[PDB]
Amino acid sequence: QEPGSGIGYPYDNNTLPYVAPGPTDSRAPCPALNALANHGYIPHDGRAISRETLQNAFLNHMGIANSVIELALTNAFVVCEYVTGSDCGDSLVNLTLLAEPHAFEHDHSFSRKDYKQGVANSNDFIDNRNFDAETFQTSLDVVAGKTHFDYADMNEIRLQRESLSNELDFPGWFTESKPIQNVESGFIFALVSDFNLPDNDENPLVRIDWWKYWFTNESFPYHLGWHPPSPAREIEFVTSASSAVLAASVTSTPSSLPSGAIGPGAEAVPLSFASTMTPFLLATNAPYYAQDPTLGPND
Ligand code: HEM
Ligand SMILES: *[C@@H]1O[C@H](CO)[C@@H](O[C@@H]2O[C@H](CO)[C@@H](O[C@@H]3O[C@H](CO)[C@@H](O)[C@H](O)[C@@H]3O)[C@H](O)[C@H]2NC(C)=O)[C@H](O)[C@H]1NC(C)=O
Ligand SMILES: *[C@@H]1O[C@H](CO)[C@@H](O[C@@H]2O[C@H](CO)[C@@H](O)[C@H](O)[C@H]2NC(C)=O)[C@H](O)[C@H]1NC(C)=O
Ligand SMILES: *[C@H]1O[C@H](CO)[C@@H](O)[C@H](O)[C@@H]1O[C@H]1O[C@H](CO)[C@@H](O)[C@H](O)[C@@H]1O
Ligand SMILES: *[C@@H]1O[C@H](CO)[C@@H](O)[C@H](O)[C@H]1NC(C)=O
Ligand SMILES: *[C@H]1O[C@H](CO)[C@@H](O)[C@H](O)[C@@H]1O
Ligand SMILES: *[C@H]1O[C@H](CO)[C@@H](O)[C@H](O)[C@@H]1O
Ligand SMILES: *[C@H]1O[C@H](CO)[C@@H](O)[C@H](O)[C@@H]1O
Ligand SMILES: *[C@H]1O[C@H](CO)[C@@H](O)[C@H](O)[C@@H]1O
Ligand SMILES: *[C@H]1O[C@H](CO)[C@@H](O)[C@H](O)[C@@H]1O
Ligand SMILES: *[C@H]1O[C@H](CO)[C@@H](O)[C@H](O)[C@@H]1O
Ligand SMILES: *[C@H]1O[C@H](CO)[C@@H](O)[C@H](O)[C@@H]1O
Ligand SMILES: *[C@H]1O[C@H](CO)[C@@H](O)[C@H](O)[C@@H]1O
Ligand SMILES: *[C@H]1O[C@H](CO)[C@@H](O)[C@H](O)[C@@H]1O
Ligand SMILES: [Br-]
Ligand SMILES: [Br-]
Ligand SMILES: [Br-]
Ligand SMILES: [Mn+2]
């Protein structure tokens, strides 16, 4: 928000306004990076981004500690080198390259389509990067009529997304990615679980309105009473939440799940790509921004 607004106070004492991305700005497949860029906490153009820029932006503006993004930073820079063909040093070339498929970006996202979702021909690909309202509605439908949801509900949401994606993706494309997705499941609990409930750390419940505002608007739900978690969330919370999601008993089983979907997931580790492997072409779509309604500087 505008710095003088005080909307972030006393959790964020140095806010900057929301500014929609323009057609030449680079955006990510990540709702967090996109919100940061929209506020200029990382470059508004989404280009030339250092590790420390990311660390400070997450810590000071989202209540997300450095530990939470240590592996994400490693993976971002691995993917930058893979996509561009050269070491990116400590200047991430842009955010858009993070949507390189079957890499850091993965299938069965909560709010993005898959790279070969619903394509008629094998060489086709689509926008697997920008927020997609219909896809996100398939996630939200699992918790329809509710204000909050728990680990078991999140497990059901990701299973629904895996089912749909395995059915809809071009044959042979779908590749399950429980380790990365469920770090992201943990990120959702870390950012938008309801810290106003007494037992949030033992038993976090996502506020659906906060989640929907963050994802749809790629800005922060201050108007709904959200603020950055304080103290900042640490990695322990995120991987515990990830494990709890996958450990939760499944009471409704969609059809068409890949083998081993129900059960624990592997620990996330650094990505690596063969030097001979050429990257898949990135989707070239202009960055998404919310239009129904458009957002003002304080939204
Ligand atoms: C350097 C830091 C980060 C990098 C490089 C990064 C990168 C990415 C990438 C590549 C994806 C796409 C995965 C896919 O859905 O196919 C993604 C998704 C996601 N990210 Fe980030 N991320 C970072 C930090 C965070 C943090 C700290 C949060 C929240 C606390 C966050 C929340 C999410 C969520 C919830 C998704 C899933 C979106 C969906 O499934 O629709 N990310 N991120
Ligand atoms: C974010 O950075 C990535 C990585 O640099 C950009 O993707 C790459 O964009 C370049 C154009 O600047 C593409 O190069 C072109 O490739 C075609 C086919 O190989 C070639 O015939 C052209 O002469 C040109 O070299 C490159 O393909 C593309 N990389 C991938 C994997 O798709 C991306 O455009 C940047 N996005 C933003 C919004 O800044
Ligand atoms: C996206 O952000 C807009 C702007 O903040 C949201 O619309 C406003 O919501 C706030 C509460 O968050 C209300 O006080 C305003 O009356 C709303 N204004 C307008 C112009 O509608 C919108 O709800 C957000 N989208 C989602 C899905 O959360
Ligand atoms: C991205 O741009 C490519 C051309 O550079 C197209 O071949 C791709 O289909 C893709 O097009 C989409 O996004 C561009 C902006 O980059 C729009 O101009 C297109 O209409 C389309 O939405
Ligand atoms: C915001 O400023 C107030 C008033 O000085 C201070 O008490 C509080 O600790 C500050 N918050 C942060 C995150 O520094
Ligand atoms: C989440 O999982 C990690 C291991 O991946 C632990 O280090 C952490 O304490 C939490 O259990
Ligand atoms: C790891 O931490 C999470 C988040 O605090 C808990 O919900 C979980 O039960 C485990 O203790
Ligand atoms: C990972 O951690 C979660 C949260 O403690 C457990 O529920 C799960 O069984 C696994 O150990
Ligand atoms: C069985 O229970 C889980 C959560 O406990 C739900 O998410 C599911 O919809 C079914 O009711
Ligand atoms: C229980 O929930 C699962 C996952 O959302 C559905 O696929 C199933 O049809 C039932 O509603
Ligand atoms: C749906 O079905 C699967 C196996 O058929 C179970 O693992 C799950 O708990 C749910 O009953
Ligand atoms: C979230 O984190 C847990 C614990 O490391 C994994 O088991 C899961 O697959 C996901 O990466
Ligand atoms: C990471 O691992 C891959 C193997 O999958 C190698 O190709 C790469 O060079 C790096 O060692
Ligand atoms: C977002 O931008 C639109 C332009 O379409 C305005 O009409 C709206 O009031 C908001 O500022
Ligand atoms: Br660029
Ligand atoms: Br489809
Ligand atoms: Br796994
Ligand atoms: Mn994806």
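To match Swiss-Prot, the residue numbers of chain A are left as they are there, and the shown ones run 21-319.
Structure method, as recorded: X-ray crystallography, 1.3 Å.
A Cβ is built for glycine as well, from the same backbone N, Cα and C atoms used for every other residue.
All protein chains considered, the CB of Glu204 (active site) has 19 other CB atoms within 10 Å. Positions annotated as active site by Swiss-Prot: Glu204.
Within the same chain, the residues at least 6 positions away from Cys50 (mutagenesis position) whose Cβ sits under 8 Å from its Cβ are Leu115, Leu118, listed in sequence order. What Swiss-Prot records for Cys50 is heme binding site.
The Mn(2+) binding site annotation in Swiss-Prot covers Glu125, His126, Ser129. According to DSSP, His126 (Mn(2+) binding site) sits in a coil region rather than a helix or strand. Counting Cβ atoms from all protein chains shown, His126 (Mn(2+) binding site) has 22 others lying within 10 Å of its own Cβ.
Where Swiss-Prot documents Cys50 to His as a mutagenesis experiment, the accompanying text is: Retains most of the chlorination, peroxidation, epoxidation, and catalase activities.
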Inset, instruction - Give the number of CB atoms, excluding that of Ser129 (Mn(2+) binding site) itself, located within 10 Å of its CB. - result: 25
Legend entry - Cβ neighbours within the same chain of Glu125 (Mn(2+) binding site) - under 8 Å, at least six residues apart: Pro49, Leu118, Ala119, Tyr135, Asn148, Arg149
Legend entry - Neighbours of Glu125, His126, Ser129 excl. site residues, C-beta within 8 Å of centre, Mn(2+): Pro49, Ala119, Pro121, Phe124, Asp127, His128, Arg132, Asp134, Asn148, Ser197, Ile200, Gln201
Inset, instruction - With H, G and I counted as helix, E and B as strand and the rest as coil, say where DSSP puts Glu204 (active site). - result: helix
Inset, instruction - Express the distance between the Cα positions of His126 (Mn(2+) binding site) and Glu204 (active site) as a whole number of Å. - result: 11
